[PDB]
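Visitor: Here it is: the structure, laid out below.
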Amino acid sequence: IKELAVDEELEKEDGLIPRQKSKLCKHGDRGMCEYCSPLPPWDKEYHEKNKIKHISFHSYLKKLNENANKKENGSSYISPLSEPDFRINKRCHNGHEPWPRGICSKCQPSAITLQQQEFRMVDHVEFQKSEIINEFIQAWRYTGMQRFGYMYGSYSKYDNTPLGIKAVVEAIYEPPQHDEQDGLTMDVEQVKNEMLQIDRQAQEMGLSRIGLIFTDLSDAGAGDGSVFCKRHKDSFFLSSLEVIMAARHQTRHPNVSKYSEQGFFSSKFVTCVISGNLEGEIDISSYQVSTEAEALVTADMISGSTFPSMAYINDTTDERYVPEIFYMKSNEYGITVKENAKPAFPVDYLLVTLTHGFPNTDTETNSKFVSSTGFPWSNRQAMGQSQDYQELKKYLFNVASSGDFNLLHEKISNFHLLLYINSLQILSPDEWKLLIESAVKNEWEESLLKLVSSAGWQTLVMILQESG
Amino acid sequence: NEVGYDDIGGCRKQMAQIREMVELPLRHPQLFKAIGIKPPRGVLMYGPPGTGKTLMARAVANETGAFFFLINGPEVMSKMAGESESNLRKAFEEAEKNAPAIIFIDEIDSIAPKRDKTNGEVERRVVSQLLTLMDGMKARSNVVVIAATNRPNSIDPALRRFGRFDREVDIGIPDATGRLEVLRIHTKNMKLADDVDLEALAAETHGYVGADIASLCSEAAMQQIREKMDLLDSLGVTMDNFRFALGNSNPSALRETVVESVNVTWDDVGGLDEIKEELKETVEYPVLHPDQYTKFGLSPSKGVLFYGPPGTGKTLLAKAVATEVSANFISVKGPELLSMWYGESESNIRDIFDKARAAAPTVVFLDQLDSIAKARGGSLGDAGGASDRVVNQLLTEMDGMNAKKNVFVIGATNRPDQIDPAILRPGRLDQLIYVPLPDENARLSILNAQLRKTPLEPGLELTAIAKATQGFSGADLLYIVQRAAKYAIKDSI
Amino acid sequence: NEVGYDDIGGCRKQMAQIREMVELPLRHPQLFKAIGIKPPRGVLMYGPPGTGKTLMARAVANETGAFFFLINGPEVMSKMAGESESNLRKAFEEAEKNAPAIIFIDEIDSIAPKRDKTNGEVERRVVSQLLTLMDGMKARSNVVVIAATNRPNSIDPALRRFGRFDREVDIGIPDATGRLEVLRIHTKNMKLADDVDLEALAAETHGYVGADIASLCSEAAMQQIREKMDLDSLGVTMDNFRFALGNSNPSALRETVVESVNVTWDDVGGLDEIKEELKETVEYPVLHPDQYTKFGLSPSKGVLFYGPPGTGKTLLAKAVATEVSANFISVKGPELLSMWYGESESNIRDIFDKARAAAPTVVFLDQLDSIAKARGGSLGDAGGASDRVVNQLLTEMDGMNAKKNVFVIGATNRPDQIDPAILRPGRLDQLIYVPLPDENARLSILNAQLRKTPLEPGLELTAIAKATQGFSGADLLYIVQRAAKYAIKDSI
Amino acid sequence: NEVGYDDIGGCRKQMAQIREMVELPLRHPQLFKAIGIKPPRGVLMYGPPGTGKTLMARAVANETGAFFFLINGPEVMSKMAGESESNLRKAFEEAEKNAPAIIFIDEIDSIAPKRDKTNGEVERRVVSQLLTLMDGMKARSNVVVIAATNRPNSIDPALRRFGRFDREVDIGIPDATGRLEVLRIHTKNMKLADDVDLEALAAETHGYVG
Ligand SMILES: Nc1ncnc2c1ncn2[C@@H]1O[C@H](COP(=O)(O)OP(=O)(O)OP(=O)(O)O)[C@@H](O)[C@H]1O
Ligand SMILES: Nc1ncnc2c1ncn2[C@@H]1O[C@H](COP(=O)(O)OP(=O)(O)OP(=O)(O)O)[C@@H](O)[C@H]1O
Ligand SMILES: Nc1ncnc2c1ncn2[C@@H]1O[C@H](COP(=O)(O)OP(=O)(O)OP(=O)(O)O)[C@@H](O)[C@H]1O
Ligand SMILES: Nc1ncnc2c1ncn2[C@@H]1O[C@H](COP(=O)(O)OP(=O)(O)OP(=O)(O)O)[C@@H](O)[C@H]1O
Ligand SMILES: Nc1ncnc2c1ncn2[C@@H]1O[C@H](COP(=O)(O)OP(=O)(O)OP(=O)(O)O)[C@@H](O)[C@H]1O
Ligand SMILES: [Zn+2]
Ligand SMILES: [Zn+2]
């Protein structure tokens, strides 16, 4: 099987950390005893020294390869990187062949200790431009209600975190949803039918749906104060209703891995939320879900509770056997061992954090999508920017009826403009594929003149001039 | 894929004890509320290994209709951060939600040791969780707990209370008709020949267990396919394959508690024409006529001290007495002494004393009296408490044992005055039988006894050899006859 | 770069025996159908180190292509929370996921031994995890388990049962030209000369289980490159293997002498009558043991000896180890005596258990006055007494099988400290007092030393022997020891 | 610091046979290819401590220019039985990366004791890691291991069987000429007068370790 091009590059590099000679070393200069030996990239002591709170899963893959492959014979190639299962094997390899009549300890799911995950799949989410997500908050500034979107992007290496993958996003697509002041809830059938055609155009453009965003602002008084502070240390970090939508999105998009026995493991999916800081701004934060316990129990046992920090655990009806969930908390006198014989266990423990950021404006490798970021989006029907062909006379117009190719190609690289053109499918699919590849790639000057000489682009500007 | 119900032979007496115990109140909630007696909620099975502990529990629970919650011994307590109690609390809670249920705790001796052999802190946490949760089943939830173990003395003594574990079921070794019954249900799917005789195999195998009988049929089939192999047509297991399996293999006595009945018949010790009437009143008459002691009220003397000259005296003067019983003989000997410095000094004898009345009939032979209580019972004794724990359990287990079941002990030594005099206390050794030196009328029949399987010419006079033996005992009679067999094979050489 | 079936020789009988229980449950499992029985799982190998236990396990794995697995002794033994009980069942379910598979547990005595010493630790619950794991293997013809150890008596006897571990096999010592097959494997890659011959090496290498043979050819290559002061043609020679015999020790770092002292029949001076009576010992009934079953009587169990010291109680005591080359052992008198009181009866037990396991064997005793102690302990009052050391061997030597080549032989100097039950018939029958040699036997006493040294024939052999008028057999060694430092006298 | 061959004497008959044991397979590994057999991996030294057991390994390391890996005895065995097996795995992996390399360990009796009646120690999981690490790695790799200890009979007999530690050297106390040689070495910088003696000063010691 074949993995991603980014995932195979992190596997080949060892990522060792070099050290220097010290006063504690008693050996010679041409050697190393223990104090200047090469440090492994999975040691968590070096991680918390530089305030890195997770061990960068590609290095966690290396720390399990040392346990799988040894100096001894072995002759196995097991590679035990699989999803730990809480479901019940029906055959059970014993005399209690039905679960209605019989269950023993080798098939019973053990009591969940609630230990936090030490490794994250995505180590650092990054963005492309501050003007891209400024249009997303501007949707709230016009209708006053919450929004929703899906992030399309790619992946590359990250040199800050040892053996880490960074998440790059390029554009944000919004599905048609019904907004509300308190929260939001849309139909999953019309979104999945709409997201199927966007994945078609994302393949030729080199994009993949790897993220989503949802807003939560609660403006205070619209004067000096920006927003309220809903999510803090004493309150919930992520609501339990949005854990369900984050869990189903990770199971729909698996990550291919040759080390896993099933063929897919350790999904690379980000969930970002606009919530605001403690003091005064609308700074965002992102956390992703845990694979070890939460990713498998969401198929059978997650039920909604009235508290945003916790989630209710329901009962067993003849196939849905669940084990007891335990966690430690302080009582009125001291700190005690596991107490939970009670439902509504918290879900903030099962989240691992990420580091969001925006790159510097002075230099970058590329940006690939900065045309205007002011074009009316596809499914923004709550706002007034959902126009017909009247907008195409205002937006591009083949500027001033005779456009220069340095000023014409800079507008054609928009994500939602190219996704609006092919829906009319005036051009051929072969000429459309070279149209979107010219706008997204470099050395575009020889191929842009091929587009203007084609009869399909001439019919597009002729059918636009007669219409309003 | 499970075993049936009638696939167990030899254990029919303990089957009828357990069919009314755990099967009948499980399917019938009535006839206990009407009689006003609550059913027992705990049974304990114990005995030697390889006797049917884990087999009978799966057989009695399958074809009755039950839940059959299985739980293994060493699989629990191997958890981290203290979740073995939650795996035990969810075990008993999920059983009573869909009653009737059976909770079979297999290998309970690996969970509950005694409080003097405690290890760490998680071993105390799981024995007190089990004792608390056992008392919570008094709501008549139709939950029966079956516990199987191997050593009843190593378990914690706080498990047998009024409600936790009241009844105990002991599984003994099968007899000649019992070992024959397991051979019928083990050669069912096997292709057998006509030369085999299962009655002769059960009569030869006396000290065999319920697991050794499976080795006798499986090794003879493996031996037959080692012969039939060349360029599957007929694979009937022959008598010689079972005879070879008796030779190369062995019973369960791998220097454990010995299971054999090696006894010789009469006229195998020479003479005894005035001594045979003195030995017939101690191992036959308590078995043949037990009512003569119950009508009068006397305690039968189950112990006779033996001492005599060199030569004979140890085994052939004691094993020739019990020809009519021929039960299992569990003996102590030379290597069965203080090998472990802690605990295993009289605890290896505690399963001999308490099991003699539970697994009756069982004859225990006692020898090497000068190596157990020589310096410890004397006037000087032991000073320091190092190994003074040997002369206590040999005396305090005498008054605590009555003549309820068939018990028998025999003490034999070469020096009768080298043992502690409290072993010869009244009430236990009131019958003292002395085996004397064989005279001239008995030494000639000794030479006719130890020359049994020999091609002896009857034309010679064996009296003339024995007439020159006055201070020569039966060992010197064995010494004078071994040299006669050395030069006899040299004539063939 | 893996080994195969032809990689090791010398154990060809044990190779064809162990190949039946691995190929037939995997290649052709249809023979177990329509016969009723179930194919077994456990194979038990045991022997001395350096015999190739792990070599035979890897050779049968690569020659079949099965899913081989390895479980080490000291590796998986945890003290954290019982993790050894979770990692044993983890290895069993991983071997059950791939068919066919084979696991290997070396040094199985290190994982949960017999409870004569520990009896209270977690190893009691470790072995009981292995009982229910092997008995719950209802998956037919999938997993075959093999094990390797060095002492079969230190393991718990619950493993030797029907289900888990039956069909044990002892990997013996390649004495019947088996070292020639080991030399054919190791020396086939080295460059050889014409003077070498592998048949002239196995006859002189007593023991030599195989690990030291691989060390012998490597050390012979070190002697060949030693003369090179430094295009290259080295080879080997016969003198390189003769250099490696004397300048390298055989497998005797644990015990000094256990095999022999390199003597023969005619190294004891005189005493031709006891040479005839020594032909009624274990030389006699081994090649014909059915005559005693025909005649219906057990053979002689023990012959005892006592007399003047220095008359052949170490030469003739070690001459039995050379006239049959049996599994000899060497144990001293108070070396059997231990410092612990509870060990006073088990130390004779493991010695006698090795005698019935290494049949045919030769044992002996020296200075039984420290062992017999006919009074039975001097005073008492202690936590332990000197009474269980003699009362245990008098009963254990009676509880031995007659057809197992077990016997005793004595060498004492005091006939009064020994107990009358020690000299009992059936345990020590022939009361043979060793005599002082007369004038007809003291001529070959000096000739026992003159066989190897080049004595001048002009010197009269009986002139020095005629000076003895009641001397012992060791006193004529003192003359040739005095002459060993009186013969040179000018060559400094 | 930077020691050489001419810094110690006395054991020169054993120093010559050491130079054919650790320098000859490293400088000329193709000589064992022509003879067929593999070069030896483990040679250990013993004797009284303080005859220069640690200085002998540093002298042959600086006189060859190879990599010098060092694992201390009472340092890596004092951990909680979990990092010692990974330190030995890191020891053989780093020496393979920068071949030619030597591996010097000292006080192996603290790592490898014998099994006796006084059970209760750890005694496992570290030496068994050294058993499965040392029997491999012989695919003409330029690596050798050198052990050092005080009591040569307290070591476990499984190490000195074959292929792991097969060659041994006995560096003991020097003779009268051996202490005379180290007296000239240790007095090369002290500006002494002509009144001092060397043969009489060495003969008046007669039991002095180096
Ligand atoms: N009536 C019987 N008594 C004893 N054993 C039997 C009987 N019938 C069959 N067996 C054989 O004995 C085995 C069952 O023994 P079991 O599993 O009970 O061992 P145990 O020592 O009695 O208990 P445990 O399993 O706890 O050691 C079966 O594999 C079967 O072949
Ligand atoms: N009727 C008999 N009278 C005398 N000796 C006999 C007789 N039958 C057999 N023997 C022989 O005498 C021996 C009996 O000796 P035994 O085993 O009693 O030794 P012991 O020293 O008397 O026993 P202990 O060690 O208890 O004193 C047997 O080996 C047997 O060959
Ligand atoms: N056919 C053979 N028979 C005996 N020895 C051999 C054979 N072939 C090679 N040898 C030598 O014997 C040694 C095999 O010993 P091995 O590695 O099995 O030690 P072991 O102690 O048996 O293993 P374990 O530690 O599992 O008990 C090898 O080093 C090899 O040189
Ligand atoms: N046939 C012989 N007769 C007498 N002496 C011999 C004979 N052959 C060799 N010797 C010499 O006599 C010595 C034998 O003495 P031995 O070792 O038996 O001492 P011992 O005191 O008899 O033994 P123990 O310590 O068991 O009493 C040998 O050193 C040997 O040189
Ligand atoms: N040839 C020599 N013989 C003896 N001593 C020497 C020699 N050359 C130098 N020395 C001195 O002896 C010391 C060597 O001791 P070393 O460092 O070996 O301690 P050690 O206790 O032997 O090492 P370890 O800690 O490994 O046991 C050096 O400090 C050095 O000054
Ligand atoms: Zn260092
Ligand atoms: Zn199950």
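For chain B, we keep the numbers from Swiss-Prot: what you see runs 209-439, 452-713, in order.
Yeah, the Cβs are placed from backbone N, Cα and C, and that goes for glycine too.
The following feature annotations were taken from Swiss-Prot:
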BINDING   B:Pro257, B:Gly258, B:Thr259, B:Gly260, B:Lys261, B:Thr262, B:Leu263, B:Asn358, B:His394  ATP 1 binding site
BINDING   B:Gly531, B:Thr532, B:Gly533, B:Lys534, B:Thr535, B:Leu536  ATP 2 binding site
MUTAGEN   B:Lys261 to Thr  Probable loss of ATP binding. Complete loss of catalytic activity
MUTAGEN   B:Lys261 to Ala  Moderate reduction in growth rate
MUTAGEN   B:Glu315 to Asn  Severe reduction in growth rate
MUTAGEN   B:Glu315 to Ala  Moderate reduction in growth rate
MUTAGEN   B:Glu315 to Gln  Severe loss of catalytic activity and cooperativity between the 2 ATP-binding regions. Lethal. Restores cell growth; when associated with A-358; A-369; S-471; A-471 or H-475
MUTAGEN   B:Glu315 to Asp  Severe loss of catalytic activity without affecting cooperativity between the 2 ATP-binding regions. Slight reduction in growth rate
MUTAGEN   B:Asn358 to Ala  Slight reduction in growth rate. Restores cell growth; when associated with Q-315
MUTAGEN   B:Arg369 to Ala  No effect on growth rate. Restores cell growth; when associated with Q-315
MUTAGEN   B:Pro471 to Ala or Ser  Restores cell growth; when associated with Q-315
MUTAGEN   B:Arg475 to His  Restores cell growth; when associated with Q-315
MUTAGEN   B:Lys534 to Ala or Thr  Severe loss of catalytic activity. Lethal
Visitor: Taking Cα atoms as reference points, which of the recorded positions B:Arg475, B:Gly531, B:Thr535, B:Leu536 is nearest to B:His394 (ATP 1 binding site)?
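Guide: The smallest Cα gap between B:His394 (ATP 1 binding site) and any of the recorded positions is with B:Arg475.
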Visitor: How many Å lie between the Cα of B:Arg369 (mutagenesis position) and the Cα of B:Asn358 (mutagenesis position)?
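Guide: The separation of the Cα atoms works out to 20 Å.
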Visitor: What is the separation, in Å, between the Cα atoms of B:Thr535 (ATP 2 binding site) and B:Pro471 (mutagenesis position)?
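Guide: That separation, Cα to Cα, works out to 22 Å.
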Visitor: Is it possible to get the count of other C-beta atoms within 10 angstroms of the C-beta of B:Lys261 (mutagenesis position)?
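Guide: Its Cβ shell of radius 10 Å holds 20 other Cβ atoms.
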Visitor: Which of the recorded positions B:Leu263, B:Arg369, B:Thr532, B:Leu536 have a Cβ less than 6 Å from any atom of ligand 1?
Guide: B:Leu263
Visitor: Whole-number Å distance between the CA of B:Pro257 (ATP 1 binding site) and the CA of B:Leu536 (ATP 2 binding site)?
Guide: 31
Visitor: If you take the centroid of the Cβ atoms of B:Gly531, B:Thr532, B:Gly533, B:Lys534, B:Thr535, B:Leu536, the listed ATP 2 site, which other residues of that chain have their Cβ within 8 Å of it?
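Guide: What remains near the Cβ centre is B:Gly528, B:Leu537, B:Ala538, B:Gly694.
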Visitor: Given the ATP 1 binding site residues B:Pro257, B:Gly258, B:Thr259, B:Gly260, B:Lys261, B:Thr262, B:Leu263, B:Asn358, B:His394 in the record, what is the largest Cα to Cα distance, rounded to whole Å?
Guide: 24
Visitor: By the criterion CB under 8 A from chain C, which of the recorded positions B:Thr259, B:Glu315, B:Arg475 would you report?
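Guide: Among the recorded positions B:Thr259, B:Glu315, B:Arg475, the ones whose Cβ sits under 8 Å from a Cβ of chain C are B:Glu315, B:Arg475.
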Visitor: Check B:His394 (ATP 1 binding site) against DSSP and tell me helix, strand or coil, would you?
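Guide: Looking at the DSSP assignment, B:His394 (ATP 1 binding site) belongs to neither helix nor strand, so coil.
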Visitor: I need the CA-to-CA distance for B:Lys261 (mutagenesis position) versus B:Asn358 (mutagenesis position), whole Å please.
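Guide: With the alpha carbons as reference points, the distance is 9 Å.
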Visitor: So of all those binding-site residues, B:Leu263, B:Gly531, B:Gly533, B:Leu536, which one's Cα sits nearest to B:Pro471 (mutagenesis position)?
Guide: B:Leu263
Visitor: At the Cα level, what's the spacing in Å between B:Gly531 (ATP 2 binding site) and B:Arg475 (mutagenesis position), rounded?
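Guide: Computed Cα spacing between B:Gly531 (ATP 2 binding site) and B:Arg475 (mutagenesis position) is 26 Å.
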Visitor: Round to a whole number and give the Cα-to-Cα distance in Å for the pair B:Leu263 (ATP 1 binding site) and B:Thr532 (ATP 2 binding site).
Guide: 46
Visitor: If I take the alpha carbons of B:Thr259 (ATP 1 binding site) and B:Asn358 (mutagenesis position), what is the distance between them in whole Å?
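Guide: Counting only the Cα atoms, the answer is 10 Å.
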Visitor: Among B:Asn358, B:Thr532, B:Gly533, B:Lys534, B:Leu536, these being the recorded positions, pick the one whose CA is nearest to that of B:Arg475 (mutagenesis position).
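Guide: The answer is B:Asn358.
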Visitor: Looking only at C-alpha atoms, tell me how far B:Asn358 (mutagenesis position) is from B:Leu536 (ATP 2 binding site), rounded to the nearest Å.
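Guide: Cα-Cα distance, B:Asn358 (mutagenesis position) to B:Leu536 (ATP 2 binding site): 33 Å.
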Visitor: Counting across all protein chains shown, how many other Cβ atoms sit within 10 Å of the Cβ of B:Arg369 (mutagenesis position)?
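Guide: Other Cβ atoms found within 10 Å: 13.
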Visitor: To the nearest Å, how far is the Cα of B:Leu536 (ATP 2 binding site) from the Cα of B:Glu315 (mutagenesis position)?
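Guide: B:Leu536 (ATP 2 binding site) to B:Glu315 (mutagenesis position), Cα-Cα distance: 41 Å.
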Visitor: CB neighbours of B:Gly531 (ATP 2 binding site) within 10 A?
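Guide: The answer is 22.
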